[PDB]
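What follows is a single structure, written as structure tokens, with notes after it.
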Amino acid sequence: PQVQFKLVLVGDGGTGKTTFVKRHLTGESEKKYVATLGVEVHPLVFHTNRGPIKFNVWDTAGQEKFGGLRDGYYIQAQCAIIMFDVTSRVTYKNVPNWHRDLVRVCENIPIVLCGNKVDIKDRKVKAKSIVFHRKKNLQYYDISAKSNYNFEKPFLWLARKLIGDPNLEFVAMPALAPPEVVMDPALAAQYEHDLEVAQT
Amino acid sequence: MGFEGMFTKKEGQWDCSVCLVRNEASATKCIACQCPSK
Ligand SMILES: Nc1nc2c(ncn2[C@@H]2O[C@H](COP(=O)(O)OP(=O)(O)O)[C@@H](O)[C@H]2O)c(=O)[nH]1
Ligand SMILES: [Mg+2]
Ligand SMILES: [Zn+2]
């Protein structure tokens, strides 16, 4: 059997939400537009060692600010990704606002925080400065949508939390759009270590 | 082992063909997008 989860993707306009979700090619070709809510729902299939899992990712069509999404957006949300731009400190300042707006309607759902555009070397929100929490239902990852860097990480963590299986794995990567930029390997190694020590 | 029907559709529920949200049997329109039940 295949399981299905509604995933709300929220964050300030211009942080890369649409660019990120569109990396999953099949989810883009099968996306569904919801006219009454101004949303594109991308059905993202991931193939795990226990079967297929589908994340129905809700990506807004507009530039809504926190608290500006129609109420139907959050209805029956079972997980979420909050995205910001590591080159724009204001988009990270608004992460607690999106988190507050989300938890007001959905309460306790697993949430992943994603700092996008880490391919840009002039990073303003540094890994060391990422505010980390004691919450078991919150996790952070660096991502670069245009390089597919860490694309699968948020979905794998959410899948493990939703299924309750810490050893869940993806047996194959989904078909992704070819990278448009290069993620510097030295930066990736340094960022990954900086986040390890900060989380612990 | 599979997912063991942990998240299977309950009796009478239906998935909205417009936005894929899962609805109850008595709902005549989707609780999220308000589109009438297929
Ligand atoms: N260097 C780099 N630029 C990105 C990345 N993701 C998005 N951009 C750009 O950020 C701008 C807004 O992207 P968009 O997906 O529309 O953001 P949204 O408003 O949150 O949906 C665009 O010019 C993107 O090309 C990334 O991962 N790396
Ligand atoms: Mg967008
Ligand atoms: Zn619907």
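By the numbers in Swiss-Prot, the shown part of chain A spans 7-206.
The way this entry was determined, per its header, is X-ray crystallography, 2.0 Å.
Any Cβ shown, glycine's included, is placed from N, Cα and C.
Annotated features, as they stand in Swiss-Prot:
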- A:18-25, A:36-42, A:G68, A:122-125, A:150-152: GTP binding site (BINDING)
- A:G19 to V: Blocks DNA replication; when associated with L-69 (MUTAGEN)
- A:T24 to N: Has low binding affinity for GTP and GDP. Decreases nuclear import of proteins and RNA. Stabilizes the interaction with RCC1. No effect on nuclear location during interphase. Loss of activity in triggering microtubule assembly at mitotic chromosomes (MUTAGEN)
- A:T24 to L: Has low binding affinity for GTP and GDP. Almost completely abolishes interaction with BIRC5 (MUTAGEN)
- A:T25 to A: Minor effect on the interaction with the alpha phosphate group of bound GTP (MUTAGEN)
- A:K37 to R: Decreased acetylation (MUTAGEN)
- A:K37 to Q: Mimics acetylation; enhances the nuclear export of RELA/p65 (MUTAGEN)
- A:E70 to A: Strongly decreases the relase of bound GDP (MUTAGEN)
- A:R76 to E: Probable loss of interaction with NUTF2. Loss of transport to the nucleus (MUTAGEN)
- A:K134 to Q: Loss of normal mitotic chromosome segregation and defective mitotic spindle orientation (MUTAGEN)
- A:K134 to R: Loss of normal mitotic chromosome segregation and formation of sister chromatid bridges (MUTAGEN)
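Checking each of the mutagenesis positions A:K37, A:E70, A:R76, A:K134 against A:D18 (GTP binding site) by C-alpha distance, the shortest gap belongs to A:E70. Following the DSSP three-state reduction, the secondary structure of A:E70 (mutagenesis position) is coil.
A straight line from the CA of A:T25 (mutagenesis position) to the CA of A:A151 (GTP binding site) spans 6 Å. Each of the recorded positions A:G19, A:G68 was assessed for Cβ neighbours inside 10 Å, and the highest tally belongs to A:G19. Cβ neighbours of A:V124 (GTP binding site) (same chain, under 8 Å, six or more residues apart in sequence): A:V92, A:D148, A:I149, A:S150, A:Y155, A:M189, A:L193, A:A194, A:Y197. A:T25 are the recorded positions among A:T25, A:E70, A:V124 whose C-beta comes within less than 6 Å of an atom of ligand 1, given in sequence order.
Contacting chain B by the Cβ rule (under 8 Å between Cβ atoms), the recorded positions A:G19, A:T21, A:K37, A:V40, A:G68, A:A151 reduce to A:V40.
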